[PDB]
Each structure stands twice: as structure tokens, then as C-alpha cells.
Amino acid sequence: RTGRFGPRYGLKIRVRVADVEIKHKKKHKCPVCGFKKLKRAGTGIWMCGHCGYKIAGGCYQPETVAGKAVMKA
Amino acid sequence: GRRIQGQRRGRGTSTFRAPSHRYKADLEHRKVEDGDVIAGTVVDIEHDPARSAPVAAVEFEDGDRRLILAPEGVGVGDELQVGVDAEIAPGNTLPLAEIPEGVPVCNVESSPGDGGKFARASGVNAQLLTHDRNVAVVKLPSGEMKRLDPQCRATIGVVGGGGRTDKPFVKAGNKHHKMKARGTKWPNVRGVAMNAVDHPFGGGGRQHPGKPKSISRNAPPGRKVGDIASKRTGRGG
Amino acid sequence: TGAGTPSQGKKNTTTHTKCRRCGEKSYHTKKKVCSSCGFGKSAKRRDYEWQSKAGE
RNA sequence: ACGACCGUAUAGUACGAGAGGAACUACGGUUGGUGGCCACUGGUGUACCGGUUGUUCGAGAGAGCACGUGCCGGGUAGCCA
RNA sequence: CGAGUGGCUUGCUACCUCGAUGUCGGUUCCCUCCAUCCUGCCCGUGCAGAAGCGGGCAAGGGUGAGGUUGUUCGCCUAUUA
RNA sequence: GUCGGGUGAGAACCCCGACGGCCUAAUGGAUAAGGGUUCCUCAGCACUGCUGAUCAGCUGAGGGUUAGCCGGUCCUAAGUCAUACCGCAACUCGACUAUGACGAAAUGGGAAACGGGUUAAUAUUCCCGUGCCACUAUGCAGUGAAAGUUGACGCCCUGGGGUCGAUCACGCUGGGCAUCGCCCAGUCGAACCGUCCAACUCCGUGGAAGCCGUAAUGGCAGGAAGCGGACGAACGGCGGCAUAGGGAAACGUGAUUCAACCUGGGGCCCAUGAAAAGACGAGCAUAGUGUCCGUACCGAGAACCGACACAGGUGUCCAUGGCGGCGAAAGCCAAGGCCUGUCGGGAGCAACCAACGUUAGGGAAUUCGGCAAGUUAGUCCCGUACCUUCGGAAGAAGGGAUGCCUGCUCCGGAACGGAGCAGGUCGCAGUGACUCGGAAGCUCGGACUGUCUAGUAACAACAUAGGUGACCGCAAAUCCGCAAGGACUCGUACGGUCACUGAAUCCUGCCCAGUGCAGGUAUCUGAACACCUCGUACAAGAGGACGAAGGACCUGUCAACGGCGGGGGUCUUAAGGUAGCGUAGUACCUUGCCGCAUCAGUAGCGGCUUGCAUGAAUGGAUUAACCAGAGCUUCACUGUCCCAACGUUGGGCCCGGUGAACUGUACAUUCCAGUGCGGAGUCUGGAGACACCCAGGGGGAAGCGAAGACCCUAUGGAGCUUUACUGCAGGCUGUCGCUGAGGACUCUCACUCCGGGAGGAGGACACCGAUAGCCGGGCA
RNA sequence: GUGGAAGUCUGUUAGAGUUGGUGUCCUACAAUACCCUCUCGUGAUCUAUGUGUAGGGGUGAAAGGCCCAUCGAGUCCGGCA
Ligand SMILES: [Cl-]
Ligand SMILES: [Cl-]
Ligand SMILES: [Cl-]
Ligand SMILES: [K+]
Ligand SMILES: [Mg+2]
Ligand SMILES: [Mg+2]
Ligand SMILES: [Mg+2]
Ligand SMILES: [Mg+2]
Ligand SMILES: [Mg+2]
Ligand SMILES: [Mg+2]
Ligand SMILES: [Mg+2]
Ligand SMILES: [Mg+2]
Ligand SMILES: [Mg+2]
Ligand SMILES: [Mg+2]
Ligand SMILES: [Mg+2]
Ligand SMILES: [Mg+2]
Ligand SMILES: [Mg+2]
Ligand SMILES: [Mg+2]
Ligand SMILES: [Mg+2]
Ligand SMILES: [Mg+2]
Ligand SMILES: [Mg+2]
Ligand SMILES: [Mg+2]
Ligand SMILES: [Mg+2]
Ligand SMILES: [Mg+2]
Ligand SMILES: [Mg+2]
Ligand SMILES: [Mg+2]
Ligand SMILES: [Mg+2]
Ligand SMILES: [Mg+2]
Ligand SMILES: [Mg+2]
Ligand SMILES: [Mg+2]
Ligand SMILES: [Mg+2]
Ligand SMILES: [Mg+2]
Ligand SMILES: [Mg+2]
Ligand SMILES: [Mg+2]
Ligand SMILES: [Mg+2]
Ligand SMILES: [Mg+2]
Ligand SMILES: [Mg+2]
Ligand SMILES: [Mg+2]
Ligand SMILES: [Mg+2]
Ligand SMILES: [Mg+2]
Ligand SMILES: [Mg+2]
Ligand SMILES: [Mg+2]
Ligand SMILES: [Mg+2]
Ligand SMILES: [Mg+2]
Ligand SMILES: [Mg+2]
Ligand SMILES: [Mg+2]
Ligand SMILES: [Mg+2]
Ligand SMILES: [Mg+2]
Ligand SMILES: [Mg+2]
Ligand SMILES: [Mg+2]
Ligand SMILES: [Mg+2]
Ligand code: NA
Ligand code: NA
Ligand code: NA
Ligand code: NA
Ligand code: NA
Ligand code: NA
Ligand code: NA
Ligand code: NA
Ligand code: NA
Ligand code: NA
Ligand code: NA
Ligand code: NA
Ligand code: NA
Ligand code: NA
Ligand code: NA
Ligand code: NA
Ligand code: NA
Ligand code: NA
Ligand code: NA
Ligand code: NA
């Protein structure tokens, strides 16, 4: 997490880097199969190490609050 | 005095140009004779150096292989379609007329066939509100209500990469790396920190702008700096 | 770093060379233009009235 | 090329109700200055002698280098305070 | 209130230098002046003594160390004849 | 450097030997650029060489550079040019769009070479031997043949394969030493041809419901382990090459750690890490062809740039030689190089100066200030405060240990790896040299890493993430161009432009009167064309009607410029200073008052505070961490001081040789006084004064150096500013032309934009040309 | 315990920078040098070569810094006696 930043940058900056990255690094449930093996491959790029499915998602999350509204509408 | 930075920009010298030779593709909707039959398969997902957002590689039926402005939720193997009769699923592109009102859209054309102009940055989207035989009313990400020819093509879904702005850069070095991929001069020296000869706000025994910051629309380049034709300033009221 | 003597050390770059057209060591091999006769820039020969006094 | 001060005897005296408290003279010492000197104390002393680290000359012996002594201990003459 | 002496301060003047006479303070090293702080020799005292106060001759010698401040100046401390 | 010796007319410095030293990422080896013959030989010394020279990078004359397989050449990169088109008064000018070409010699991509030998000087080029590539021809094979693969790729961590080197063991060959028995060198052998294959991926078998596996992550009924198999690596192993070559000889075998090279796994990105030619895909024999350019040498304390044989500057590779140790560190030493960072001889070698060692007792008294110097130091164990953004503070502080020798234990496959134990033992001192922090506290500033005045400023200044406001829907906002056109932009509001503030934390009050910007606007003002009236047989001209932007007027707006007082229990001019902070890096009075601390403190810190003249993104307060930033205090330390001494090395002094410059109206042995344009060696009066020379520290020559930077003057200059004067770009707006049909409206045919086209959008507007009004330090 | 992040620390590794000494030099070795000290040293890092931007114009993390010893408007020649 934010520990790599030492005593630099201040509270908000690193509290948010940790928050974003913790969610970022959480196990994510693949859209194709249902296994929790989705890992970020880069900015907005996600992939399942199980089946290999490579998806377009948010920058730090595979699903964004807006991408979800799409499914409905 | 000397030309101000905003003036050095226009000359298009190396310092101010985008590293175009390093860019991948000019994201534009494919051209279809008609019928809509055109479909393709997503072959890969790549990073777009010009937008800090993902983009999708697609192989079309007629052999054409082109990168595409990827909405969120598109993955390898998916089949995308482009045409009047395209199914109504995310990742597909069709004219605003064939799109059901109330659906989020991206990469909207300004005029039919221009390949897409609006809503293309990370995580954004337009909102098709009203239909008609003459006008398709779309709400752009800025919040504006835009009247467009219903023949203007668009892509179903919101642009991928949403939430990019949520994380702070934290350090100068991170901005640096991003700035190196854009047509921009960075870092930025404040005008008031310069000499009178270099900027209208330059000079003085201490740092402060000489005159008021709100400048007229009619001001000539070299003088148009600060708050341009500001209808108001501050936060109060 | 001193702009004088110490900065003279990096000067091992070849620019002006013997020109094919006029024979002067003025053909800038980087620009491919002779600063003396204009070769590479002009079919006509480089020449100006200010190269001599006004009434001569 | 000597200036000045402190102390002792004078004297708990002269003076003075008392409290307190001199001097001449003779002494001892200090301080500042001055000139010289090295028996004494002290400094230096890459003269010298010893110890010892690293390395090289195979070991030993005996040595070089480590800034103009590698470092540490002792230190004659001389020069000095 | 009146008469002066000095040429350290300040002010005035604009004589000297603008083809340049290197600044303040400090330091180091030398000479000097006396309107004398100490020392010598004296006079007066509201001079008992002791300790002083004031004055005269006198420039031989001495007039030191520190805390704040760039300070000069000055304030402060302990020594001091 | 020294002693001998060689050559020579001549020898400190040219050569030989010995002895003594210097250089170890360089003072060695190979090279890029750049130089250009400086390379080698012979002959020389008038020139050059910091002295000399028989020497030479000097002078003269000759000689020297050999390529199918090393580079160039070919490809394409950022980008450049040429032609066409268009612009421009015009071009040797100019942007776009086409086409074509150019653009990499160490260091991008890339068909192919190794070993030995040889010259005074070349060498993967010549010679000997061997190998290899491409093209073409002949012949056999082959119909396949272009899909695909490769070329071809970022940063961080890491496993495995593995050669050289280094080291260890043992044998052989040669050498060194001479109380031992040790120590050193060698022990060789290519390209290429052939073969082997770990990792990855995949197949079959198998059938795990908890097992499999890693340094780590991980893997699996969507099929784990095991087993069998396909594909598949090295500049590596192995065999050939090789009764080749090389060596005086022996002409080894194993091992560990393993640069090169090969091949995997993991992690990171608001960053995504070239392209093209070419190769592979796609067999073999024989033969022919393989032209053109480069190739010497230096590559630097003498061959390059810096006027010089200049202590400066100048890229790449050798990063694996030994000891040492964490180490590409120090110190010492090999290989290799050098004694050319090129003037010597003499004096115990004085004064004085440069670097520097040691100084008793005191210990910052020195000083603006601890400037300078000193102290501490490596490693292990113990232990560690306030504060804090919980990361840090921290190596806080403080305490202890540390060598050698003998015998051992533990970890590990092992190391010539690491961690310990017991006993013995020497010194003043065991990180014994070397290498190697002094520590603690208070306050100010900027959050941090970063940037900067090349050459007196490194800071508190700039930047920054973060906070905020402004403009813009893309035929945009902003900006460049005279134009043709162009940057932003392979971009599209989660964008990018224009500004302000400057991490975090707690916060950010009141004012829209002036100024700025913006919106609105009954009425007022507001140009030109067209229109109406007068005038003129026409015209000039006067006047009217209409009225755009703009202005008046109204409104919004301060995280817009900025403002936040005097008086009384409102007045100027809108408000009248809120949270906070405060004698401030802002406080004149001022060394403010009180306290802390000291013998004594214009300093420093804390409190008070009526603030000459604090205050909220002109940001206020505050703040952990960081800092060659400013001030202060303590411990430690010490030649900074009391107060100086002695010593070391290089000079200085004498001698040989070489050999400048500054400066010079003249005269000149001066001193004390005076005078003089008031600051005299020279005038006047006196005094003193025999001449010349050496060394010294610099009192005077208002010493030398520079037509004063300060100041003023000149109807001097320049940069900068603005509501100075006058104009000029640019923006807005009306009008005319392009421009057409039927104070408001439709249409389509010019014209503009979108679309490959069909066609769609817009449309007499816009663009462009002309002109009029307003704004207009952007510029002159 | 493993793992090995960082505009992270120590560091004369290479390399970059340039704080103090107001040392040496100041007709220099040098028209910006020498020595000691000192800062950075995985990153907004340093660097070679190629390449682009040109004078009221560039370039500028902004010092009026830099654009060949030349900068509050380069250099050359001309206007110009
Ligand atoms: Cl950004
Ligand atoms: Cl070559
Ligand atoms: Cl692995
Ligand atoms: K003057
Ligand atoms: Mg594009
Ligand atoms: Mg980060
Ligand atoms: Mg850029
Ligand atoms: Mg800034
Ligand atoms: Mg400034
Ligand atoms: Mg200006
Ligand atoms: Mg400010
Ligand atoms: Mg400001
Ligand atoms: Mg310059
Ligand atoms: Mg020695
Ligand atoms: Mg003088
Ligand atoms: Mg008297
Ligand atoms: Mg006297
Ligand atoms: Mg030669
Ligand atoms: Mg000869
Ligand atoms: Mg080419
Ligand atoms: Mg190459
Ligand atoms: Mg040779
Ligand atoms: Mg050669
Ligand atoms: Mg030399
Ligand atoms: Mg002492
Ligand atoms: Mg003191
Ligand atoms: Mg003092
Ligand atoms: Mg110091
Ligand atoms: Mg074991
Ligand atoms: Mg030590
Ligand atoms: Mg203060
Ligand atoms: Mg800072
Ligand atoms: Mg400077
Ligand atoms: Mg600094
Ligand atoms: Mg400096
Ligand atoms: Mg700042
Ligand atoms: Mg900001
Ligand atoms: Mg932001
Ligand atoms: Mg911002
Ligand atoms: Mg105070
Ligand atoms: Mg405010
Ligand atoms: Mg006379
Ligand atoms: Mg003058
Ligand atoms: Mg002036
Ligand atoms: Mg002027
Ligand atoms: Mg067009
Ligand atoms: Mg002007
Ligand atoms: Mg760092
Ligand atoms: Mg460091
Ligand atoms: Mg360059
Ligand atoms: Mg300035
Ligand atoms: Na200003
Ligand atoms: Na003068
Ligand atoms: Na003085
Ligand atoms: Na006296
Ligand atoms: Na004082
Ligand atoms: Na010599
Ligand atoms: Na092989
Ligand atoms: Na070693
Ligand atoms: Na750093
Ligand atoms: Na106002
Ligand atoms: Na206003
Ligand atoms: Na204020
Ligand atoms: Na810094
Ligand atoms: Na000393
Ligand atoms: Na003198
Ligand atoms: Na000027
Ligand atoms: Na952990
Ligand atoms: Na320095
Ligand atoms: Na100019
Ligand atoms: Na002229």
C-alpha cells in the first residue's frame, strides 16, 4: 500500500492511494467464467488468469458505477 | 516585451507538439456501404498512449483489422457490430436513430460519418434523450443538450477506463511521465513569478498581478491571459 | 561550468566543409548549404551589395 | 629599563567617647615591561629504539610502501617558555 | 549675563580631486597631545583618624579581561593603583 | 632517480645493465569523433622542445595503409531535401498535400572467417591451412510458395542452464629459494561441421474432492502428481576439424563460485516502451562471379578543442588479475606502461611564504559567527525520549564487545561461505594502518525529491502534488502565419486551454462604491452606405430620418484588481478586521515590560502586546518528515585564543643555463616646518646627507591597474510601465461586393462544411475582398 | 516468515553537481584553474551521437537565465565619414 511513500505527501494523498489500490488489488470475479481470478494488466485493462479473458474496465476497478448502469438501460 | 508562452505554442515547435509518431491509431467509426452486415471479433485490448485509456483491436469479417474506441465491458472474443441493423449491446455502433432512448453512448459523431467526436475520454458518456425524424437530442458529458442529426453514428456504452481522475498524481514525477505523452509544455511557471517583459502579470517588488485578472474577449494574443471573459469569479453567491 | 576554455573541449563536430561549387570551406555538411556561394540553396550565386561600400 | 601593587614589622600603635584606625623606615613577595640563559620543569625532536595493523619480497631472518613518520609508546643534542 | 580657547561632533560653504586620493567598525604596529583616570610632589577642606571631596605642578610609566550589538557609542559583570 | 657503461667534437636528462621508484577504470589494452602523415627508415641540429641534447611529434629526403565473409555500401528513425501544387509584388521565401530521394562507420536493423605465420612500417585485408555466405550457370530433386514466423524491442525483482576468469585438490613440465619446505609460471589447441537438451508450449495415459509445486507468486474434475511422447537453447557439453597449429618441456584430471551467452517466473504504468530492408518458411552437386570506398598513426598532463608540447575540456568497451574487505572502497602488489605531470647544482638549508605534524596547563577566553581545525567512526549485543501525517523520529541518546593461538559446535550439498563455544595468550592501544557519524535541544522559512543566476547570489527564490477560478460541444476555446496554411490533435469536457494559490491538518469572515470582466437594457448617446430635405443645370457642402457594436443606466461577480478607517453612545468612500497570529525576516518609539539562561546576554526562547504600518488561496494559523537555508543553547572536542615553540616537505638564499612583463615628462640622498588651486622628493627656511651593492617587510611617491559604477549636467541612448502624447496590429459590430428566387419570413442556384459516392447539413448568411464605429502598451 | 516497494537511506562504484575554506592562483597551468570540504547518485536521473526551434525571434522548473569567451535584444557586413 501507501507504506512505500514513507512520511511524504500527507494524509489524503496516501490514504486515497491505499484505498484505490486495495480495491484495485482485491480478488475480482471474472465476467466470462465466475472465478475470482481477475487481475489488472494495465490502465483499464483486466484479465482472468484462469481462462485468460481480457476485458475493458475502469482504471482501478474492473467495473465502474457507470458501466453498471449500462447493463440495465 | 517578448512573446508570452501562449504565443510560443502556436508555432508548433517540438516542445509543444504531441509525440504523434508514438501514437497508435486515430479512433474512428468504420465506413459501411450499408446493410449493417459488418461485424468483427475483438482480438486484443491495448493501452492508448494518446488517451491513457484502453482500446480494442478488432478483426472485421472483410479482413480489415483496426483499433477501436473501446467502451467499458468489451473483451477478447466478443463480437461487435457496426450498422443500422446492429444489435443493441455495448460495444456496437449504430446511428442515434436506431438507438433506444435512455441508453448511455460514447464516441458520437458531430455530423454523420465524421467517425465520432463527442464523449471519448475515460469513463465518460453521452445520454440519448429524445428522438425524432429530424432531431436526436443528446446530453453531452459537460451537461449540454446537443441537437444532432439522428443519422450520426455512436457506440453503445460508456468509455472504458472510468475513474482515472480519482487517484492523485501524488508526485511531480508521475505528472511528468503523463505529460511526456501529450502535446503540452510542463511544468508551469506562474506569470506573476516572471519579469514584466515576459508576461502581463510579470514584474513588481512582490508577486501580484498588475491589473485585474478578468480580460476582455477582444484582447489580442499576448495580452489575453488570466481569467478570459469570465462571467464571474470566486465561489461566493 | 565555464563558458570559455572548459566549454571549448566538446568541439569535435564537423559542420563547414570544402564546397563542391566554389571551393571555400563553407559548405555546411549538416545543412547541405554553402554559406559563401549559396550552393544547395540557390542556383544563382550568393552575392550582396553590402559586401562593398555603397558607392563602390 | 624600569613602572606599579600586595603583605609583615612599625601597630591594634598615633588619632578617637567608641566604632574604627594611619605614617616615616626596614623587610618579603606579586604583577607589567625589559635583556639574557637552558643546570631544573615543560614542548619539540618525520636523529634514534621498541610495539603493532595491511601488503609485497615463498616462510624465518631482514626489509619497502601506507605523504612525504602507517599508527601507537619512549626520547638524546639543539632550539625553546 | 559677559569674554574666550580648541578643531573631537554636528551644521554651513563648494576652494581641491569625478582620464577614481578604495568605505564603516575591528585588528595589528609606530609616534604624539594634555583639558591628568592611576602613580610622584603639593594646596584647601564642611581636614580628628581612616575613607573622601575639590584644586596645583606634572605626559615618566600604566590605563587590563569579559556578556549583548557589525557597531563607533553605549549598557552590563567580575577584577584593578 | 643513482652507480657503472655505450655513442659522440660535445652527454644530468639519447641508449644498455643494475639498484631505487611512479601509474592499477589508469600513466595499462582496444577504439568514436576530431587531427592529417604526426606512422617507419636514413641523414641532420639554423627552427621548435620551459635548461642541454648525439634525442624528438622538430628540419630534409625516401618508404608505408592490400578485404566476397571488419566497416562503409543497403534499410528505415526523429527529421531533411527535391519536384509538383498553391501563396507572395517577387524570390535564393513560405505551410499543406502528393511523389521521389536523403537521414545511423564507436552506439539502431544487418548474408558470410577462424587459427597460425610474416614486415622497419599493414594485416579477420598479405602468406599457409581450414571454414563460410550470396548471386549466376549446369545437373538431379521439387511443385510446393504464402499463410505464418523472424527482424522486433520499457522499468523493477528473481530461478535455472553455463563458458572464460579466479580459487581449491592432486599429477606432470620448467623456474625460484636455501635452516624449514615453501613459492612462482606452464600444463594449450579456433571458426566451422555434426550431435545432445534444460525452460516454455502442447499431446496421450492417469484420475487427485486435498494434493502438486516455487526463491516468491502459484496450479488443478474446464483434469493435479506420476508415467509415456511431440516441439524445442547457449558465444555451452560432446565428437570431428587436429600424426592442423603452437610450445624449451609437460603438452593434466576433478571441483566450487560462476562475467559472456542461453532460457524461464513474478511485479509496475493517469508512463505502454520504433520502423523498414532483410532472413526463415523453401533440397543437394559441380562451376563461375563477389566490383567500388575506408584501412598508416595519435586518441591525449605533447598528435583532438582550448592562440601553447595548456594542471582545463573531450564519448565507448576491457566492472572477473592477487591480498584485502560489504565493495568496481582504501592500502599494498602483478601483467602492462613509465622515470616526459621534463631544467639542474649548492648551503642543517637564516628571515619570510605555501602545504602540514606535534605542542604542557587552561578549553571558545578567539570571532560578526567555533571560520579553520578537531572530536566521533567499521561490526556485533544490549538499549533508545519528546514529537508524529503511525511511515517515521532512530544509527536518537547511552552501555558493553572486538586481536592472536589451540581444539571444537551449529546452518548449508559446499565454498578458499556464515553464526557461535571452550581453553590458552601478548600489547598503552585488537575497525591497532587504512577505511570509518560527533551528539542533544529551542526558534524562523520552504512541506518533501527536484530547479536556478555557464563566470561573486543554491536561498526563504522557481517547480511540484494538492486546492481553486476562468474559457470552450470540436466548423469550439487558446495560439502561429502576409498568404497558401499551421500547433493543440492519431486529442474531444474523467478533455485542454488560461490564470491564481502551493503537501497534510484546522480554516478561509465583511465589502460590488472605484477599476476589470460578464449579462440585461424602456429611454439617452452612438459611424459609414443606402434613404429624405436644402444647396449646386452636376459636384463640393449643410441638415434630417434610421441606429450596430460600444457607452450612459441596471444587474451579477472578490479563491477579480483590491479595501477592511477617523469620530460618537454616524462621516469619507462599499465595508470598517471576524478565526487566528502579533515587538514578527511585518513594531518607528526599542536594548518595549516581565520571566528563563549567563558573573554579565541590543542575541535567543516564553508570556504580555494598544499591531509607526498583522490577518485569511495578495491565503491565515499550524505542522511530523526533509535541508551545503537564517538565529540561539548544552555535552564532547580542540593551537580559534591565553602565547607561542620545535619539526617536515616545496620555495626563498648562492651557482650553471634559459629568460619575459608591468611601468617611465624631466630631475631626483632626503627630513622637519612653512607656502602654494586649501593633501610638495623639486617652491621658501632650516636640518641632515661620502658612493655603490645585498636581503627584507611594504610608510610615502594623494604608488600601478580602469577617460567614476555614486552624484549632477546633455533639448544623449536603451530596457520596462501606464487611465502621458501619437499611431499600428488584433478582436467585436454596421455597410458594400461575391449575391440568387418568392421589420419580420420561406426557398435554392452561387458559396461553406460532412460523405468514398449517392447524398446530407447549412445558405445568400458564413468565408474572403473593401470600408465605417468601438475596444485596443499586444506592438512602434 | 516470505516478499522486495521507494522522485527512500548510506556510499569520492561509475557518473552528475558545486556549500565552506571568502585557502592556493590572481602578468595564472587556466580570459572561471588547483586542493581540501561538501550535495546527488533507480530517477522530474546522468550521458554520446543524430535531429528540431533564429534575433523583437528562439529557449527558459523564471535567474532577464541561455542562443559558440558576445545578451534588458547574438554575430557579421552594410546604411556610415
Ligand atoms: Cl493531466
Ligand atoms: Cl572501419
Ligand atoms: Cl522460477
Ligand atoms: K572624485
Ligand atoms: Mg484521430
Ligand atoms: Mg506512485
Ligand atoms: Mg512534450
Ligand atoms: Mg508554478
Ligand atoms: Mg524574478
Ligand atoms: Mg508588458
Ligand atoms: Mg505569494
Ligand atoms: Mg500573490
Ligand atoms: Mg555566452
Ligand atoms: Mg614512509
Ligand atoms: Mg592610495
Ligand atoms: Mg596642566
Ligand atoms: Mg611619552
Ligand atoms: Mg616517430
Ligand atoms: Mg636518429
Ligand atoms: Mg540512406
Ligand atoms: Mg550496427
Ligand atoms: Mg602498427
Ligand atoms: Mg591500424
Ligand atoms: Mg608536457
Ligand atoms: Mg594544549
Ligand atoms: Mg566570546
Ligand atoms: Mg573579544
Ligand atoms: Mg567547519
Ligand atoms: Mg551440516
Ligand atoms: Mg582511527
Ligand atoms: Mg526573529
Ligand atoms: Mg525546499
Ligand atoms: Mg554565479
Ligand atoms: Mg544549495
Ligand atoms: Mg555559488
Ligand atoms: Mg515558492
Ligand atoms: Mg494546481
Ligand atoms: Mg487537477
Ligand atoms: Mg489544477
Ligand atoms: Mg519577545
Ligand atoms: Mg478572502
Ligand atoms: Mg631645501
Ligand atoms: Mg569620466
Ligand atoms: Mg544611477
Ligand atoms: Mg529613452
Ligand atoms: Mg474538408
Ligand atoms: Mg512604449
Ligand atoms: Mg535517493
Ligand atoms: Mg548518497
Ligand atoms: Mg542533442
Ligand atoms: Mg531582476
Ligand atoms: Na506583477
Ligand atoms: Na584624477
Ligand atoms: Na578600519
Ligand atoms: Na604620564
Ligand atoms: Na561590549
Ligand atoms: Na629533461
Ligand atoms: Na555445438
Ligand atoms: Na577480490
Ligand atoms: Na534524491
Ligand atoms: Na466594487
Ligand atoms: Na463592480
Ligand atoms: Na491586508
Ligand atoms: Na536539496
Ligand atoms: Na599547529
Ligand atoms: Na611602500
Ligand atoms: Na536598457
Ligand atoms: Na509482511
Ligand atoms: Na568546489
Ligand atoms: Na535583435
Ligand atoms: Na556602419
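Shown for chain B, in order and in Swiss-Prot numbering: 2-238.
According to its header, this structure was worked out by X-ray crystallography, 2.4 Å.
Quick reminder: no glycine exception, Cβ is built from N, Cα and C everywhere.
The C-beta environment of B:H200 (mutagenesis position), restricted to residues of the same chain at least 6 apart in sequence and closer than 8 Å, consists of B:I5, B:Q6, B:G192, B:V193, B:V226. Quoted from Swiss-Prot for the published mutagenesis B:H200 to A or G: No incorporation into translating E.coli polysomes; ribosomes assemble normally. Significantly reduced translational activity.
A coil conformation is recorded for B:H200 (mutagenesis position) in the three-state DSSP classification, outside any helix or strand.
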